[PDB]
Amino acid sequence: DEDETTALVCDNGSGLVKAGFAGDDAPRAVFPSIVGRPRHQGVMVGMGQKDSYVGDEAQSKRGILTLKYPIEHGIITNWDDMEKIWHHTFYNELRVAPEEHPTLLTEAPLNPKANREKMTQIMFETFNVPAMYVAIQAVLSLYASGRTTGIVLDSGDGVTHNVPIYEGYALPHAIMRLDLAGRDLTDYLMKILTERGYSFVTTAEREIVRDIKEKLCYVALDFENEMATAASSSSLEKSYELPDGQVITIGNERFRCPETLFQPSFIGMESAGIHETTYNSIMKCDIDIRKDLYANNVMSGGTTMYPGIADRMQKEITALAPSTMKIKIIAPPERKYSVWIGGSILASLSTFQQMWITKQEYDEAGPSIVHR
Amino acid sequence: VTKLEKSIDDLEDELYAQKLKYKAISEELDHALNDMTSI
Amino acid sequence: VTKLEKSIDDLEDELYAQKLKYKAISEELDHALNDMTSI
Amino acid sequence: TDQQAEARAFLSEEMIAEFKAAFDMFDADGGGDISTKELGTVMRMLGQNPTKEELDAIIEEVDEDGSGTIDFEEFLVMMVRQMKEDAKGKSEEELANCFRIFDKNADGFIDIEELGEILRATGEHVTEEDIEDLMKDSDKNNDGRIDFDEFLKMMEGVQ
Amino acid sequence: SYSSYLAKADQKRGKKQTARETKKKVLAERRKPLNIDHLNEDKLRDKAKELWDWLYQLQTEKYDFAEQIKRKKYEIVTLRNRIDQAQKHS
Amino acid sequence: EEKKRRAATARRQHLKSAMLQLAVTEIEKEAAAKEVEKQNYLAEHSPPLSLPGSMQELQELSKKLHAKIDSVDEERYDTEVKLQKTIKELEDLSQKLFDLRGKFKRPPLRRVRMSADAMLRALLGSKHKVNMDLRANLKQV
């Protein structure tokens, strides 16, 4: 129990932090990855002067603060502001003292060696956690779907990745990163919806375009004869009621937004798209492992939640793969937390105890120890 | 042998068709049991 | 032929097992889609 | 150091006295702290066979000064946590056992009937009112029975 | 749900067959032939009992493993009641 | 204003302790009795051996035993495995409760290291006089 209860799992994202206790089924804490700094001197009624704001209080009060994102494209870019988000996570969100809890953290696919050593330096030397561990994100997603070999298409708020994993070892030279994700996708909907003849003028109009994207957006299979369908004008249309009455209608654009993930050309991106990239990762891997990867395309991440994403991907890679092959696109329902759940499982596991980096290992080996 | 090999390939193919037609309804399922536990 | 006949009987049997394991999850399904449309 | 406080606050001179004698034998050279090696020797004398990883973890559990060694203070802390855990385990074990004795019908519960029996089984003099009263006070989920959880709670304190 | 039937066969048969040989491998090791046959006469005496003890050895353990499961089986019954009691979907 | 109510509670305690006190003394009864059953069971399944004559008997008996050994051993094995299965079943249940409550009392597996009382005895042998449990110590008279 000492640490059975006690292991923490913190998944640091570009848009959201997911956090909680190893053992739980889902994150106890989910909140924006921002750190707000007040543009002016003054106070809220009853509070003192605050130097900084994190998560939702930074989002809610955004009009008087300069908002900053510590993690650009999955990589920690500002370490002063990240230690601020961690502090908030332990002390306010989970309300635990960190110096008696083992902490499993996550990093990104080709996270620079030096960063994995730096967050270890900050975990052990400024938070004084007993022990910690850094798992790679795609690797926890895979594992949370039971398996050990497969290829994960991972897509969240600032990055998309393909991480081919074989008997647990993520394959460095076959990993692909596509910098277009849910953030890019909300801003494109924004324009095709203002372009539908609308105005997201106040900040209460801006924010909810993102809630339109999440609730009403679709990834149609045969996106071709779906536009064609749009035109005959079926009961395909969908009206959402705004903060007030102002019933906005979205028929068609509803799927023009996730067609951006297959066609980056919709947004002036010259890069290849999700399905081709799944494939290219795969023809960059060893030959003998390619049947395995093909029957185990695990999807994880908030942006892979658009319904019919899996069917489109299913047919997208069947028709690029040699017919002798078995294609299989696994997309679980909890996928917006796969990464986290994979960490919860792993860290609560009976056999993981012997991989925890302890302060004994650290004080004796330097940050190098956990770096592997 | 060619007769039985021809019947093994039809059953093994009718197969990945069944095994897959499901990953879809069992996954449409963890989903369609999660949103009513939430709503 | 004896090898392929042995592999056809294992796939055809793995089969009625899959085809049946489903009627159950697809039926648990019309059910587990109807109560959230109701709640 | 804050821990080393209550820790020494917890123990008695007697305790410290012996925990010292014990600490001294841990410490070979007699310098002032158990090393990752000095510990290994005693562990084996104690009948274990830890690995480098295992040893350190056991060390840096009470190494507040990031020394990589254990001083008679960090040690007392360690003894304390143990003293604690030991006593806790022994307690829950005993109660656990008591529940099985009181259960006997093995339904995993203790119904007002058995409660009466066991109670009446004590020397003490009791009338039904007492029995049903103790039931009503113990049964928090008001289901009639007394689950292990409730039993732990109800016996919480009692000796 | 009948496409999962082929899963039953593969799965069950698989695991069960895996378990078998293991048991065979394991049990085989702990077995040293009765090689000593007609090498001495009083040998049987000092031998027979040794076998006897080994038997008694195993017997006694089997009895303990047994009583153990029973105790565990009860731990379960209780651990299940704590699970239901701790349900309260409230 | 329920001034007397205080005595009611003390009773439950007095009784609770009358219960536990009862428990403990019954606990060792069942324990020893249990053992008795164990020696009787063994009493017949493998009674005080009596080495036979000399020729065919010793050999025969030996063969008899040796075969039974593989027998009992197999049974011993099957049993060990049903235990494994069981311990497994409760570990999972010992989970379905954790992430539904948290750390709860009396986990079935119990990871225990040796007690400090043990280590102390082990290391000082004779001079280890402290029935440590919890009782703090504050100046007597």
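Numbering, chain D: per Swiss-Prot, residues 5-163 in sequence.
Using N, Cα and C of the backbone, Cβ positions are placed for all residues, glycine too.
Listed in Swiss-Prot for this protein:
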{"type": "DOMAIN", "residues": "D:54-89", "note": "domain 'EF-hand 2'"}
{"type": "BINDING", "residues": "D:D67, D:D69, D:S71, D:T73, D:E78", "note": "Ca(2+) 2 binding site"}
{"type": "DOMAIN", "residues": "D:94-129", "note": "domain 'EF-hand 3'"}
{"type": "BINDING", "residues": "D:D107, D:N109, D:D111, D:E118", "note": "Ca(2+) 3 binding site"}
{"type": "MUTAGEN", "residues": "D:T131 to I", "note": "Decreases calcium affinity"}
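Taking the centroid of the Cβ atoms of D:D107, D:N109, D:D111, D:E118 as the Ca(2+) 3 site, the other same-chain residues with Cβ within 8 Å of it are D:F106, D:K108, D:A110, D:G112, D:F113, D:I114, D:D115. Around the Cβ of D:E118 (Ca(2+) 3 binding site), 19 further Cβ atoms fall within 10 Å across all displayed protein chains. Nearest in space to D:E78 (Ca(2+) 2 binding site), taking C-alpha to C-alpha distance over the recorded positions D:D107, D:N109, D:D111, D:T131, is D:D107. Ranking the recorded positions D:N109, D:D111, D:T131 by Cα distance from D:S71 (Ca(2+) 2 binding site) puts D:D111 first. Under 8 Å from some Cβ of the domain 'EF-hand 2' (D:54-89) lie the Cβ atoms of residues 5, 7-8, 10-12, 14-15, 19-20, 23-24, 27, 30, 36-40, 43-44, 47, all in the same chain and six or more residues away from its ends. The C-beta environment of D:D111 (Ca(2+) 3 binding site), restricted to residues of the same chain at least 6 apart in sequence and closer than 8 Å, consists of D:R149. In the domain 'EF-hand 2' (D:54-89), helix, strand and coil residues by DSSP number 22 helix, 2 strand, 12 coil. Minimal Cβ crowding within 10 Å, among the binding-site residues D:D69, D:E78, is found at D:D69.
Proximity to chain A (Cβ-Cβ under 8 A) holds for D:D67 out of the binding-site residues D:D67, D:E78, D:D107. Geometry remark: D:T131 (mutagenesis position) versus D:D67 (Ca(2+) 2 binding site), CA distance 57 Å. Calculated from their C-alpha atoms, the gap between D:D67 (Ca(2+) 2 binding site) and D:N109 (Ca(2+) 3 binding site) amounts to 50 Å. Apart from the site residues D:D67, D:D69, D:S71, D:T73, D:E78, the chain places the Cβ of D:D37, D:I63, D:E64, D:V66, D:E68, D:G70, D:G72, D:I74, D:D75 no farther than 8 Å from the centroid of the site's Cβ atoms, the recorded Ca(2+) 2 location. DSSP assigns D:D107 (Ca(2+) 3 binding site) to a helix. Shown in sequence order, D:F113, D:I114, D:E118 are the residues of the chain, 6+ apart in sequence, with a C-beta less than 8 angstroms from the C-beta of D:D107 (Ca(2+) 3 binding site).
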